[PDB]
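S.K.: Handing you a structure now.
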Amino acid sequence: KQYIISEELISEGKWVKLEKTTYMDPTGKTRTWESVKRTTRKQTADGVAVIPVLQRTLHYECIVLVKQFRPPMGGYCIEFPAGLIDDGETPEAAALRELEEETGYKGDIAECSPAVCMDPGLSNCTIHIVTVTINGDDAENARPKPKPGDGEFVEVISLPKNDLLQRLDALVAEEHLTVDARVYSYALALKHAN
Amino acid sequence: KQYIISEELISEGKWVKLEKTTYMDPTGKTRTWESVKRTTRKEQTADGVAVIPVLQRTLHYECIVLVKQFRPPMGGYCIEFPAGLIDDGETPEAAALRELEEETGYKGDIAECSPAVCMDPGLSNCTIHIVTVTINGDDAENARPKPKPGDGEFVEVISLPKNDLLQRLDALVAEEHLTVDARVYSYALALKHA
Ligand SMILES: Cc1nc(C(=O)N2CCCC2)c(C)s1
Ligand SMILES: Cc1nc(C(=O)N2CCCC2)c(C)s1
Ligand SMILES: [Cl-]
Ligand SMILES: [Mg+2]
Ligand SMILES: [Mg+2]
Ligand SMILES: [Mg+2]
Ligand SMILES: [Mg+2]
């Protein structure tokens, strides 16, 4: 019933643009929305986010997260490792590449979501969520070598999966950070399960 | 180590603005970013809420109540947690219970409320509280629940069993063009992984 009539460019930056979207509401009344898009997309999705499950025998299973200064937020954020998909890169390949660059871990693909939306009332941005396991007992993951590209400055934080939500809440209390909504949602469901 | 140096307005709409952000990198080098922000944030601890609504009924499996709506930024239908912006002076909890009733008809009971969490922190400063609400589906109030959508809100309610959430989302995505929200997907994935 609903659909886009037209899109007017408001402002285009290098990396982001702002549009005025004209759409038909279900009643046949025309309405407008203000919408954000990235200028970088081709591709399945703008990006990937990796859920990295670090598995070491005789240890609690951990979820590997990253902490970074985020200029839009004006502060530090705790997130899944993540980046944009290169032109002609598959989402699986982007996940393994970003996971290594940001954490130094080398992982295996467990599963890969369809394109999911980041903030659909605001932007068209989408990602694929990629669950990856990291055999933490392999030699290649003994001393994880992170390969940060230009301007990336990433701290790695591994938290136990079985208490993820209490651990995150504790970092927020102590360290003045913003947890990512996807990280939080995952953590919540771990507790809400069963 | 890192901090904001300046925020230069590039373009302001009615609802969203684009900024040129200048920040200090941890090597002591000045860099720039492009940042999205809403124009509607006041003294709220976040822009918005999203509601995790757990529908509970005797002799039923627990459902997660979701909503499907057309999203002009995406140009299509999206399946999401019930959500909306927090009104000036309104608490995140009150906003959650109000949005849940408006969008689904249900009258919930607060269970938990997250700290403010970031929606897409490499892009925007937008934040929400994730509010877990239980719905007593045996209460007569929640028997024949009628949405009270505000002007231009057009919302369908989709209740799915918690114990099969990911597969049930996959089956909806198999049957039409629709995008699942990344927070919904993260939550469904954790329900599987636990
Ligand atoms: C980025 C956008 N957000 C909204 C929105 O959700 N609004 C609901 C209350 C005021 C505006 C647009 C109408 S455009
Ligand atoms: C909204 C923005 N996103 C990025 C980003 O993550 N980029 C990674 C490759 C292209 C730029 C900015 C540098 S500004
Ligand atoms: Cl797993
Ligand atoms: Mg990244
Ligand atoms: Mg990276
Ligand atoms: Mg809403
Ligand atoms: Mg609403």
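For chain B, we keep the numbers from Swiss-Prot: what you see runs 14-207, in order.
Per deposition record, X-ray crystallography, 1.6 Å.
For all residues, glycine too, the Cβ spot is worked out from N, Cα and C.
Quick paste from Swiss-Prot:
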| type | residues | note |
| --- | --- | --- |
| BINDING | B:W28, B:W46, B:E47, B:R51, B:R84, B:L98, B:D133 | substrate binding site |
| BINDING | B:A96, B:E116 | Mg(2+) 1 binding site |
| BINDING | B:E112, B:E116, B:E166 | Mg(2+) 3 binding site |
| DOMAIN | B:57-197 | domain 'Nudix hydrolase' |
| MUTAGEN | B:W28 to A | Reduces affinity for substrate about 8-fold. Strongly reduced catalytic activity and strongly reduced affinity for substrate; when associated with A-46 |
| MUTAGEN | B:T45 to A | Impaired phosphorylation; generates ATP in the presence of diphosphate |
| MUTAGEN | B:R84 to Q | Reduces affinity for substrate about 5-fold and reduces catalytic rate 67-fold |
| MUTAGEN | B:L98 to A | Reduces affinity for substrate about 6-fold |
| MUTAGEN | B:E112 to Q | Catalytic inactive mutant for both ADP-sugar pyrophosphatase and nuclear ATP-synthesis activities. Reduces catalytic rate 6300-fold |
| MUTAGEN | B:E116 to Q | Reduces catalytic rate 2000-fold |
| MUTAGEN | B:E166 to Q | Reduces catalytic rate 120-fold |
S.K.: For the Mg(2+) 3 site given as B:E112, B:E116, B:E166, which other residues of the same chain have their Cβ within 8 Å of the site's Cβ centre?
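M.R.: Same chain, not in B:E112, B:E116, B:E166, Cβ within 8 Å: B:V80, B:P95, B:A96, B:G97, B:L113, B:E115, B:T117, B:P160, B:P162, B:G163, B:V168.
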S.K.: List the mutagenesis positions among B:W28, B:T45, B:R84, B:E112, B:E116 whose C-alpha is within 10 Å of the C-alpha of B:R51 (substrate binding site), in sequence order, or say none.
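M.R.: Within 10 Å of B:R51 (substrate binding site): B:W28.
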S.K.: Which ones in the same chain are close to B:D133 (substrate binding site), with CB under 8 Å and 6+ residues apart in sequence?
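M.R.: When sequence neighbours closer than 6 are ignored, B:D133 (substrate binding site) has B:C139 within Cβ distance under 8 Å.
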S.K.: Which of these recorded positions is closest to B:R84 (mutagenesis position) if you go by CA atoms: B:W28, B:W46, B:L98, B:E112, B:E166?
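M.R.: Closest by Cα distance to B:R84 (mutagenesis position) among the recorded positions B:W28, B:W46, B:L98, B:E112, B:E166: B:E166.
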S.K.: Given the recorded positions B:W28, B:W46, B:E47, B:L98, B:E112, B:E166, which pass a C-beta cutoff of under 8 Å against chain A? Sequence order please.
M.R.: B:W28, B:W46, B:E47
S.K.: So which of the recorded positions B:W28, B:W46, B:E47, B:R51, B:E112, B:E116 sit close to ligand 7, that is, with a CB under 6 Å from an atom of it?
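M.R.: Passing the 6 Å Cβ check against ligand 7: B:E112, B:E116.
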S.K.: State the count of C-beta atoms found within 10 angstroms of the C-beta of B:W28 (mutagenesis position), not counting that atom itself.
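M.R.: Its Cβ has 16 other Cβ atoms within 10 Å.
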S.K.: For B:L98 (mutagenesis position), which of these mutagenesis positions sit within 10 Å, Cα to Cα: B:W28, B:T45, B:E112, B:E166?
M.R.: B:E112
S.K.: Measuring Cα to Cα, how far is B:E47 (substrate binding site) from B:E112 (mutagenesis position) in Å?
M.R.: 31
S.K.: Report the recorded positions (B:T45, B:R51, B:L98, B:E116) that meet this criterion: Cβ distance to the nearest atom of ligand 2 under 6 Å. Use sequence order and write none if nothing qualifies.
M.R.: none
S.K.: In Å, how long is the longest CA to CA span across B:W28, B:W46, B:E47, B:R51, B:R84, B:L98, B:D133, which the record gives as the substrate binders?
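M.R.: Of all Cα pairs among the recorded substrate binders, the widest measures 26 Å.
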S.K.: Looking at the recorded positions B:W28, B:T45, B:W46, B:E116, B:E166, which ones sit with their CA no more than 10 Å from the CA of B:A96 (Mg(2+) 1 binding site)?
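M.R.: Near B:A96 (Mg(2+) 1 binding site) by Cα: B:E116.
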